[PDB]
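Student: A single structure is presented below for examination.
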Amino acid sequence: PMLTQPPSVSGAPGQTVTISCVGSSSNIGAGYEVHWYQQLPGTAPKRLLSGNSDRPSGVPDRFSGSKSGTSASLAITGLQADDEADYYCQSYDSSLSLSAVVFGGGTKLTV
Amino acid sequence: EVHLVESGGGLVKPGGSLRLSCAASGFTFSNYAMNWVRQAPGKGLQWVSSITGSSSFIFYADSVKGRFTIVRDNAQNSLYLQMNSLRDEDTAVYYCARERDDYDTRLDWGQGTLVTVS
Amino acid sequence: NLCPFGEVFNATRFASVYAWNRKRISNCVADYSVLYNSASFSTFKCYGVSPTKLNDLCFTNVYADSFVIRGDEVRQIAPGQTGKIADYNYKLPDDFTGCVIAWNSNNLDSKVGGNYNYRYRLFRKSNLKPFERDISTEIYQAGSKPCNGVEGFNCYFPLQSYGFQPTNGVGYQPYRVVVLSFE
């Protein structure tokens, strides 16, 4: 993956865990939107975030977001048993002759 | 209701060939871009190829560059990916993904049709 | 004297594609070796003249058609190519002699929150004649009903903004096009 992530951040219910996503200047530092995706095991990925609070229609509002320098976050406060899936960051990389969406390394989230 | 569904993935001998299609419904196909992206089992998502609405921008990952040709049909509501000369690492479930005029990194997804080579 | 290939490329602002500029370049030495030998221009492929022989020719009239367009919609700046820009905003002649160039301009033409300045003719009652520009404001009539009034159903304003947000992908990113035309 052209982005980077910690391998697995997870915690107990009732807690907040910050799932970072740090990358280069072309992908995060050039202002492109950072999206977070929920991939259940055996299921196609389903998006749940964009930038700072741009959730889609039909998700619980625990998943907030932020941006900081060349990084981002998926602070999820007070987890439940439904929040058991792999999580992937995203950006867009417009370096010359590449022009690609970039995905993260993959963070597993358990309770 | 955005509908991306694929068809064509199956077990092929290594060095063989395939063509995964991707049907589209619920949106203007000619407007947004289109991505082909896979997930090997026990692995994260690796971007594979991208095409845009006029198909004037076609891009490939370095691992598959010169190996694949992503082809789209702006009127048939269909997106194809010509699979040729498969190496070991292409054992993956291949997802079909579309960008959007809002962010063009926002992606919808397909249910994924598996490709396995051995 | 070195004629201005600097305020048709390094301009502060290019106008839209519905009302594109026409800067006649004449009475100079036109050095295209400074213009081809640069990595910025993504779409300096061209028609009628081989690009390496531009500095070996003398032309009668040289134009420079400054505008800025969407990233996908730059294959439509081509002779014989048909599309939406190519039909309604900027049509090259089929016997075009000249060299169109283009480069990406997210640093310049795409401010945060958007840049709604650049608009394009979505509708017109007829296809363009080549090298014709139409700065009009009449409401386009689409349906059977001749409204000729406020923008109702089947009654559209012909222009619409590009919406050059900085997050947008290279399909929608602002590409800055200069279309040179010769004898």
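Sequence positions for chain C are given in Swiss-Prot numbering; the residues included correspond to 334-516, in order.
Recorded method for this deposit: electron microscopy, 3.4 Å.
Every residue gets a Cβ built from N, Cα and C, even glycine.
Swiss-Prot gives this note for the natural variant C:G339 to H: In strain: Omicron/BA.2.75, Omicron/XBB.1.5, Omicron/EG.5.1. For the natural variant C:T376 to A, Swiss-Prot gives this note: In strain: Omicron/BA.2, Omicron/BA.2.12.1, Omicron/BA.4, Omicron/BA.5, Omicron/BQ.1.1, Omicron/XBB.1.5, Omicron/EG.5.1. The structure shown keeps the original residue. Record note (Swiss-Prot) on the natural variant C:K444 to T: In strain: Omicron/BQ.1.1. The note that Swiss-Prot attaches to the published mutagenesis C:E484 to D is: Increased replication in human TMEM106B overexpressing cells. Annotation of the natural variant C:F490 to S in Swiss-Prot: In strain: Lambda/C.37, Omicron/BQ.1.1, Omicron/XBB.1.5, Omicron/EG.5.1. Looking at Swiss-Prot, the entry for natural variant C:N501 to T says: In strain: 19B/501T.
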Student: Might you list, by sequence position, any residue in that chain lying six or more from C:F490 (variant position) with a Cβ less than 8 Å away from its Cβ?
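Tutor: C:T470, C:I472, C:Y473, C:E484 - these are the non-local Cβ neighbours of C:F490 (variant position), listed in sequence order.
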Student: Taking each of C:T376, C:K444, C:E484, C:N501 in turn, which of these recorded positions have a Cβ less than 8 Å away from a Cβ in chain B?
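Tutor: Out of C:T376, C:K444, C:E484, C:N501, C:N501 lie under 8 Å of chain B.
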Student: Round to the nearest Å and give the CA-to-CA distance linking C:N501 (variant position) with C:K444 (variant position).
Tutor: 11
Student: For the variant positions listed here (C:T376, C:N501), tell me which residue's CB has the most neighbouring CB atoms inside 10 Å.
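Tutor: Going through C:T376, C:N501 one by one, the largest Cβ count within 10 Å is at C:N501.
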Student: To the nearest whole angstrom, what is the C-alpha distance linking C:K444 (variant position) and C:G339 (variant position)?
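Tutor: Cα-Cα distance, C:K444 (variant position) to C:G339 (variant position): 23 Å.
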Student: Over all shown protein chains, what is the count of other CB atoms within 10 A of the CB belonging to C:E484 (mutagenesis position)?
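Tutor: Its Cβ has 11 other Cβ atoms within 10 Å.
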Student: Can you tell me how many other Cβ atoms are located within 10 Å of the Cβ belonging to C:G339 (variant position)?
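Tutor: Counting Cβ neighbours of C:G339 (variant position) within 10 Å gives 10.
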Student: Inside 10 Å of the Cβ of C:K444 (variant position), count up the other Cβ atoms and send me the figure.
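Tutor: That number is 13.
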Student: Expressed to the nearest Å, what is the distance separating C:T376 (variant position) and C:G339 (variant position) at their Cα atoms?
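Tutor: If we compare the Cα positions of C:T376 (variant position) and C:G339 (variant position), the gap is 18 Å.
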